[PDB]
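Enquirer: Would you mind keeping the following structure in view while I ask a few things?
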Amino acid sequence: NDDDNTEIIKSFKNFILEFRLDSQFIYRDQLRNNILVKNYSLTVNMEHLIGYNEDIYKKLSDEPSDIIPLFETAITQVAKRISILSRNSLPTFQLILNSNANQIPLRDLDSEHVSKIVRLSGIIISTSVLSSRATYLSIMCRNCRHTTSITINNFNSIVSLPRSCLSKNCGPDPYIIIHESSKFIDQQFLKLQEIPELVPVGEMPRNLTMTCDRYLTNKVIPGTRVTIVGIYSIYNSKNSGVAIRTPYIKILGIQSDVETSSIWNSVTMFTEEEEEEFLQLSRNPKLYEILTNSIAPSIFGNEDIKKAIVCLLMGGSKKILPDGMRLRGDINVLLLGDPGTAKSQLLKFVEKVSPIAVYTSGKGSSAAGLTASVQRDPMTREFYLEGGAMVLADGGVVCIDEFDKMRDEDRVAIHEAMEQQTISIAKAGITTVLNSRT
Amino acid sequence: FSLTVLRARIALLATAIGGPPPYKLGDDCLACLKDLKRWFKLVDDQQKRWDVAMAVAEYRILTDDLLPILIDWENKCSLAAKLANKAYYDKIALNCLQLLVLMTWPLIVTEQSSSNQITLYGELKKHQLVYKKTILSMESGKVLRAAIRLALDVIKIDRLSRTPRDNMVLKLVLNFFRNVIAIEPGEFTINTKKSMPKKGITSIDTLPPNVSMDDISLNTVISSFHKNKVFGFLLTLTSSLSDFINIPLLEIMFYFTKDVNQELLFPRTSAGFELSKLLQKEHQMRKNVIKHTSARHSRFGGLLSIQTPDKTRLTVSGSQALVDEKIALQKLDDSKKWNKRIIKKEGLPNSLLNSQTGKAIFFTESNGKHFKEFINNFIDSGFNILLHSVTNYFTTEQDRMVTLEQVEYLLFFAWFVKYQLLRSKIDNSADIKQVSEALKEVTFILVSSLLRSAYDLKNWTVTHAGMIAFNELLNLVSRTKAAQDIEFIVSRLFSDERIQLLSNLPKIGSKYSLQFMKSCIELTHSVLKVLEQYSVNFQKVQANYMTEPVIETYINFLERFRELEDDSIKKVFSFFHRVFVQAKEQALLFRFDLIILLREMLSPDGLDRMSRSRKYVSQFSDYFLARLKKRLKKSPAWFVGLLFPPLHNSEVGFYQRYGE
Amino acid sequence: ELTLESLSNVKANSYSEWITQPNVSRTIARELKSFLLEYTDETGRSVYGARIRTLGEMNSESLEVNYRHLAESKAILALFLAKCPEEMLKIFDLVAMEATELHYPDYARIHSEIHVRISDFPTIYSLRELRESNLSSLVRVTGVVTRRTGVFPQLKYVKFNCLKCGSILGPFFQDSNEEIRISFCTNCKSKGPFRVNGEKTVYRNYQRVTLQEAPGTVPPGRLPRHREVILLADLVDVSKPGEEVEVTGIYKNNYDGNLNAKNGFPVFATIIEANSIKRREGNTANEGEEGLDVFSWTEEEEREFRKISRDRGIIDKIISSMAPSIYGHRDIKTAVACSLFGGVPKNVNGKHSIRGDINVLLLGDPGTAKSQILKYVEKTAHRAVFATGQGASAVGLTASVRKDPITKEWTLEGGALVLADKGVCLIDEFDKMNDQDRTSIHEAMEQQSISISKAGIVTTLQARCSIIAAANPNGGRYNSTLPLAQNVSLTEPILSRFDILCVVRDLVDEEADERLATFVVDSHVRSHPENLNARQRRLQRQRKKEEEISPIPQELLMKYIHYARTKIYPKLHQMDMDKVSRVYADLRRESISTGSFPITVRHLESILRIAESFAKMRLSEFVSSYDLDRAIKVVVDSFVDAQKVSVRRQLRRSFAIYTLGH
DNA sequence: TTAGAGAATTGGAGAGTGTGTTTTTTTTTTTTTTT
DNA sequence: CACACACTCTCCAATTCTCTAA
Ligand SMILES: Nc1ncnc2c1ncn2[C@@H]1O[C@H](COP(=O)(O)OP(=O)(O)OP(O)(O)=S)[C@@H](O)[C@H]1O
Ligand SMILES: Nc1ncnc2c1ncn2[C@@H]1O[C@H](COP(=O)(O)OP(=O)(O)O)[C@@H](O)[C@H]1O
Ligand SMILES: [Mg+2]
Ligand SMILES: [Mg+2]
Ligand SMILES: [Zn+2]
Ligand SMILES: [Zn+2]
């Protein structure tokens, strides 16, 4: 198997080195620029890989979990070649794929597509804390102190410590991990829920466990709509039929539309051309009319409400005085009036145009579900918080339709989160003051 | 691949013969019957596979197809026999019955047999029981009425006008009767290639779900025989004895009586009286059982110390021991978990060759009444004639007789000659001349020669087949002497040549089955009573009987008091009782084995208190203890010599065994 | 070469053993292939040829084989299937694959295997009447789905690799009920750990739904029994939780040590391996029908739909055939028909969304067949849910969250408006529900989406329902001298949602009373239970009774409605927007002055939605001028008839110029 | 036939491979239907 | 993880056996 693995590695190495569209080696330049800013990855488009040599794409799409580690090895070798002067300690690079294949609905992922590469869309509803998966596992024999090493690829087939002293018997399991010499990478578990417009008739939305890795972690926040290029894989969690297997997707590329954690990662990730476009737009003498006319274009009239919605979307300016007290910079708008005046349509449009938005109805909404819900962990028996509508919509706008139908004891919970913009919780031994700048 | 092709052919033949809902004979029915016969014959002996029979049983051919052929032919035969292509409609049943007897042939497995036969024996013995189960329950089992047609067609013509070919038809049809009734459950051949675990065999029931012990017992066979009129067939076949219809018939009417006792014939709400008596007996034994159990729970914690000699403080638990010191000593005895090794050991139709005394097949009262008269009618018809028919054949081919012939002949002879004498004893309506014809000199010398020849070849089963007849020889000699020179020629040849054979078997057969030991005690009891009316010397024949191994083999029978009956204990105890004053040889009786059995006898846990066995035994043991005390008080060394075996030294042999 | 007659004469003692015989298996396969290729019904067309054509056309993977057809011809095969389905289903699956390959060569590329869904099993049981005699035999239990696990891939052909010596183990078939046992390896007798091979392995879908005895069939006051049901590939996600279904499948049993330990007896655990599923929720009055889908139409049925739709006056026939056994009430029947067909749900550029379902409110005096019309609509509509008055809470109408008793976390389960998604929801006694329960359907009736943000579950379900509610005026009698708002306790926000508001009045007219009494007595005589074999003679009698009152048969009307709903989307290209604008302006002007019915823009869109429903009735793909004038007439009539009697004549005279022609 | 020299087999202690635990649903939130 | 249990793998001297002993 060494010869075939080396041939695959060399082929994808030549793909990295030789591919160019018009006078510019796209992937050589991208790899060097990524290395310069300590971004040990390579975002490889799939049309380019198909166009270069379709046999490589066929091999990749046949058995992705066995070929992708070889492609990561090829990327690492090219990185050493083009960023290290011959005559190391460079991490195994991560391959991030970009595809334009037809999106498979999240409910259509069935027995087939197992171990295949699937591209699908959904909305993230949960993001786990970062775990630690080992890659370099320095290991030492318990009895004879035979220190060796193990390298992990993290692409589960469908590895463990050796069950041998591997160089008196030393027992069946003579290996203990040396934790001061191992090298780890961070891994995050997501949870994808299908698009509300794609669920079948009379069906609840379906979740799907997902795993990020290295540079694809801390990339999305709950509530964001994403399209994922991943491997629909299988793992047998020990947690009720016979020979059943819990399915999950191993992410190889995430393409959100609302930026990364924070907004634009708490900073500006705007390409220079689009930043110049925004600057050109801001100088338009009729920018106010352009923005007003583009808020729910199908709603006739209601010019003043559209202007107020524009002001709400932009928001004020937050101030933090030296003495400590802060002044909120968010605008709250209430729309009273007769039925049939397109208030709910305006709310639904604002839920679309705003980068971060949550649409909730007043009737079906509770106080602990609007701000923060104290929940008991089924495994560890420990209480923890789960964010509500006013935490998911943090940094954005929450649209509370049918406001007057809220129970009197549920509408009160919004009082602090609207003005002070903090949610205070003292329940089950928890005492925190979260933030809701909505 | 060969096996599944064989299964395909069997299924192909199954759908070719035809079916129901009247059964229909398909096209080329005779051709397919001949093909099946040829295939089965080829795989039976020429190839020795025993796989075609398996496929036939699987398709339930014998039940679904073969039996309806004979059933449908029965009505046509009755119509043709009562009205006043008959040859074609007659020859069709011939092949069917030939197939039936071939499948019903008993299977024998030996060392020379290959692995396939022994492997499939356990899988085909159950199907063997299935055949007889479905045959007997098939609307009163009328297939035997069709079978007897396959014999009356040939026997109808004159015997001198017999056929050199049709003669085999009689053998083939006659073998079916003995084959169906010899079907018995086999043995679970445990795979002893490795040590067995801490648990034994789970189930010893070798019966498929369709087969129940109710529907396969010999009671069912006898009821089917009575309801199918075949009693008249068996009587008329014997009524015309005046060759080939003797050897099969020797076991055709013997299999159902090979192990059935004659005691059940006479009783000596009717069934409920014995039920009440058995409830009383089991209530008595359960009452004896609870005498050891504590009045309170086990965890009451009754602890005690026995101040045994040497001021020992041995601790034994149990509040029961606080009642009696003997109970404490018994709890001391059985507390040890260590045990020694006890050594231990049918190739022919099971019977006395392997049946304990309590294996009395349950019989319906009407069925018992019918069987009481059936065998009596057979005796009144052709018993001695049948014996004399095979006397000539028995005188020839002495070394050419397979071991099956002896076990199927001697047991028959002994059982029937015993039945005739017991029936004459209970009721005087039967003359002794009805069995006195067996006292022929040539028959007696030939059976004695066979008995003596079986000794040197270590054929213990064949020899046990001979003692059961030898007992009745002496019994009939006594009966014809008391109720009366013809008896002298039969009962004078055991002077010197035969004394060794009769006096050696008790000394050696004690290491074998219970019935082998039971035969010799009856032999000695009979021989000690036949000669009592003429005394060659009474004091000389008993001299060779008073030997230590003989006492050992007599006392080894007494250890089974949990199953010994009144007569079994009576004979063993009377052997010693009759020599108490007549022989005066009690010195050889001084082993601890007899004393411990006496302790067991008088204890309530042994013999019944309400019965008529423990009273005279208790009185005789009271005298035994007086004799023991008198003999032990006069010799201090005899206190410990009572345990050790006797000595071969000259002076002590008369000093201790006779007291000077 | 065995004939059908041999198949009936079992040779192997056991049936399963009889079926497993290669000759019997070949004979059965040949007979089943002949049945599939050559079975023809009364009308003469080959049923299963068309079924296989449709199967391949949509890559269905499942062949719906009626059990009555299998029983009528080659009844021995039907008996075998009903007695030992485990092997008969395999044989008949192979036969179905062969037939499909005959119609569609090289179909193995699309789907490797074709499953057979047996339908219309005669002997229907309940989860209480199952016994040990039904083990390993086809059953047709009926119950309501309670739980439903996710669709977990399951091992189909396990190919283990020996760890000690070997590297390949036989492709054992997983039975979906018990774990595959390896025991001693073939390469060496020594035992050790084993694990599967990821090289050559195929998976199948697996879902374990938990049937529970339906509250309708449970004896009153008794606890309901329940059995777990295994849904294998192509059957997953076909039964939503809370729905009522009829499950045909093998009733197998597997040994588990937990149950034996708990009960202390060598007792086994039973389970149903589903072979087909038919949902009976919302069509509980539809007994006597055949097939796994009452609303599925054959090609001939579609041709008949297209033939009758071209008729002039098909709309009138459809309207007159809504409540055939209910006299009069043509306005109510028109409104119900419009609601049943529904409108087209628009979506402008993906931003603006317009409701496409029509809501109807039946308000009137008692004993005017308002609840009976609702029961009929429940019988007819595809997905219908019935909820009444106080017996329908706020969260049971839309959606509720619960703490899962097994996994102990909050999960969201739908209510009436979700179980009736893309269907109809029927609310009897609308005015008697609690206000805080009635206000819970405001969003799902206009936005058609339920928004839940409780217990940390922030999500927006989809409920494209069409509410049909029967109300009752204040005091029990509709006072014609008062406006509509003074006769009901409902407010404007809930009154504006209903597109058509039909006011029913119970007046005393001797001619009307005579005609109604005659109709009711005739209907009571007709429906009397005491009023060429049994099946088609009974069907002929049913058709004879139906043709008296309903111009179009009901069993065909249901399929017609479903076909129009799922395959027609009329467009409003050719229209006179000036007429609709003028009608809307007049409606608002007369609403503000001398009126109380709220006329918002929703009542402008109601005209378009009703016009689209009328265009659907003719199966047309474009809304004609007649279909718009009829919608305008319906809306203005519903507006006018709800006004006080003082101003009704003036309003009718004012609006007469728009309904010119009728 | 007896006291005594030779073959022949297999059960009872022990080397060893793999097990089996401890191991938990209280109290506290959040929902929901009745009250 | 390790101490205790259940049990497969494995093994010589006391217990049985039959050829040559007295
Ligand atoms: N000015 C308008 N322009 C376009 N469409 C409108 C306008 N006013 C109303 N509509 C339509 O009328 C309907 C109004 O329904 P909604 O806006 O969802 O309910 P609402 O206006 O919030 O009144 P409520 O919620 O019952 S108080 C939608 O179909 C709108 O598209
Ligand atoms: N127009 C009608 N034609 C036939 N039957 C009618 C009509 N109106 C009422 N009925 C009969 O009245 C009975 C009761 O109707 P019901 O369902 O109580 O109406 P509501 O609930 O509005 O009072 C029904 O059995 C129905 O047959
Ligand atoms: Mg609204
Ligand atoms: Mg009503
Ligand atoms: Zn080591
Ligand atoms: Zn192996």
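Note that chain C is numbered according to Swiss-Prot, with residues 180-710, 738-868 shown in order.
Method reported for this entry: electron microscopy, 3.1 Å.
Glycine is no exception: its Cβ is also placed from the backbone N, Cα and C atoms.
In Swiss-Prot, a mutagenesis experiment is listed as C:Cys364 to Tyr, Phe, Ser or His, annotated with the note Loss of activity. Among the sequence features in Swiss-Prot, the mutagenesis site C:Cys367 to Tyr, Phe, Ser or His is noted as follows: Loss of activity. Quoting Swiss-Prot on the natural variant C:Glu392 to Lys: In allele MCM2-1. Summarising the annotation, Swiss-Prot assigns domain 'MCM' to C:493-700. Among the features that Swiss-Prot reports, ATP binding site is placed at C:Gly543, C:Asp544, C:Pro545, C:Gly546, C:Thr547, C:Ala548, C:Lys549, C:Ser550, with the record citing sequence analysis. Under the heading of mutagenesis, Swiss-Prot lists C:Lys549 to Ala and annotates it as follows: Reduces MCM2-7 complex helicase activity. Abolishes MCM2-7 complex helicase activity; when associated with MCM5 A-422. Reduces MCM2-7 complex helicase activity; when associated with MCM3 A-415. According to Swiss-Prot, the mutagenesis experiment C:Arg676 to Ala carries this note: Loss of MCM2-7 complex helicase activity.
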Enquirer: Scan C:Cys364, C:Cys367, C:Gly546, C:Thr547, C:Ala548, C:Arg676 for recorded positions whose C-beta lands under 6 Å from an atom of ligand 6 and note them, or write none.
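Expert: By the Cβ criterion, which requires under 6 Å to ligand 6, the hits are C:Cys364, C:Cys367.
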Enquirer: Can you tell me whether DSSP puts C:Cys367 (mutagenesis position) in helix, strand or coil?
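Expert: Coil, per DSSP.
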Enquirer: By CA distance, which of the recorded positions (C:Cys364, C:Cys367, C:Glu392) lies nearest to C:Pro545 (ATP binding site)?
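Expert: When the Cα distances are compared, C:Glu392 comes out closest.
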Enquirer: Could you check which of the binding-site residues (C:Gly543, C:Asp544, C:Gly546, C:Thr547, C:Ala548) sits closest to C:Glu392 (variant position), going Cα to Cα?
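Expert: When the Cα distances are compared, C:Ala548 comes out closest.
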Enquirer: Around ligand 4, within a Cβ distance of under 6 Å, which of the recorded positions C:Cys364, C:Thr547, C:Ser550, C:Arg676 show up?
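Expert: C:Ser550, by Cβ distance under 6 Å.
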Enquirer: What recorded positions in C:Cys364, C:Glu392, C:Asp544, C:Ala548, C:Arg676 place CB under 6 Å from ligand 2?
Expert: C:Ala548
Enquirer: Restricting to the same chain and to sequence separations of six or more, state which residues have a Cβ under 8 Å from that of C:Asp544 (ATP binding site).
Expert: C:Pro652, C:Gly655, C:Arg656, C:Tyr657, C:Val683, C:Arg684, C:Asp685
Enquirer: Out of C:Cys364, C:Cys367, C:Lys549, C:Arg676, point to the one nearest C:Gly543 (ATP binding site) in space (Cα versus Cα); all of them are mutagenesis positions in the record.
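Expert: Among C:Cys364, C:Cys367, C:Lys549, C:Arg676, C:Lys549.
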Enquirer: Taking the Cα atoms as reference points, how far is C:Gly546 (ATP binding site) from C:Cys367 (mutagenesis position) in Å?
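Expert: With the alpha carbons as reference points, the distance is 82 Å.
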Enquirer: Specify the nearest of the mutagenesis positions C:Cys364, C:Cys367, C:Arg676 to C:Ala548 (ATP binding site), where nearness means the distance between Cα atoms.
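Expert: It is C:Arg676, whose Cα lies nearest.
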Enquirer: Could you say which of the binding-site residues C:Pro545, C:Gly546 has its Cβ with the most other Cβ atoms inside 10 Å?
Expert: C:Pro545
Enquirer: If you measure C:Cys367 (mutagenesis position) to C:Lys549 (mutagenesis position) at Cα, how many Å is it?
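Expert: Spelling it out, the Cα of C:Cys367 (mutagenesis position) and the Cα of C:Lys549 (mutagenesis position) are 77 Å apart.
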Enquirer: Beyond the listed site residues C:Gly543, C:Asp544, C:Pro545, C:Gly546, C:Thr547, C:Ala548, C:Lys549, C:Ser550, identify every same-chain residue whose Cβ lies within 8 Å of the center of their Cβ atoms for the ATP site.
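Expert: Everything else in range on the chain: C:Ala649, C:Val683, C:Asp685.
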Enquirer: Can you tell me how many other Cβ atoms are located within 10 Å of the Cβ belonging to C:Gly543 (ATP binding site)?
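Expert: I get 21 for this one.
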Enquirer: Quick one: give me the count of other CB atoms within 10 A of the CB of C:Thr547 (ATP binding site).
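Expert: Excluding its own Cβ, C:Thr547 (ATP binding site) sees 20 Cβ atoms within 10 Å.
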Enquirer: With an 8 Å cut-off on Cβ-Cβ distance and a minimum sequence separation of at least 6, pull the same-chain contacts of C:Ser550 (ATP binding site), or say none.
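Expert: Once residues fewer than 6 apart are set aside, C:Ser550 (ATP binding site) is near C:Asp607, C:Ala649.
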Enquirer: Mind checking which of C:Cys367, C:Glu392, C:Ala548, C:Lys549, C:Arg676 has the fewest other CB atoms within 10 A of its CB? They're the recorded positions.
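Expert: So among C:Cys367, C:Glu392, C:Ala548, C:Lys549, C:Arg676, the recorded positions given, the one with the fewest Cβ atoms within 10 Å is C:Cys367.
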Enquirer: Can you name the residues of this chain that are 6 or more positions from C:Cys364 (mutagenesis position) yet have a C-beta less than 8 Å from its C-beta?
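Expert: Those within reach of C:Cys364 (mutagenesis position), by Cβ under 8 Å and sequence separation of 6 or more, are C:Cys341, C:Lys343, C:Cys344, C:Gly345, C:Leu348, C:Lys370, C:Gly371, C:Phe373.
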Enquirer: Measuring Cα to Cα, how many angstrom lie between C:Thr547 (ATP binding site) and C:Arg676 (mutagenesis position)?
Expert: 23
Enquirer: Expressed to the nearest Å, what is the distance separating C:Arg676 (mutagenesis position) and C:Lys549 (mutagenesis position) at their Cα atoms?
Expert: 19
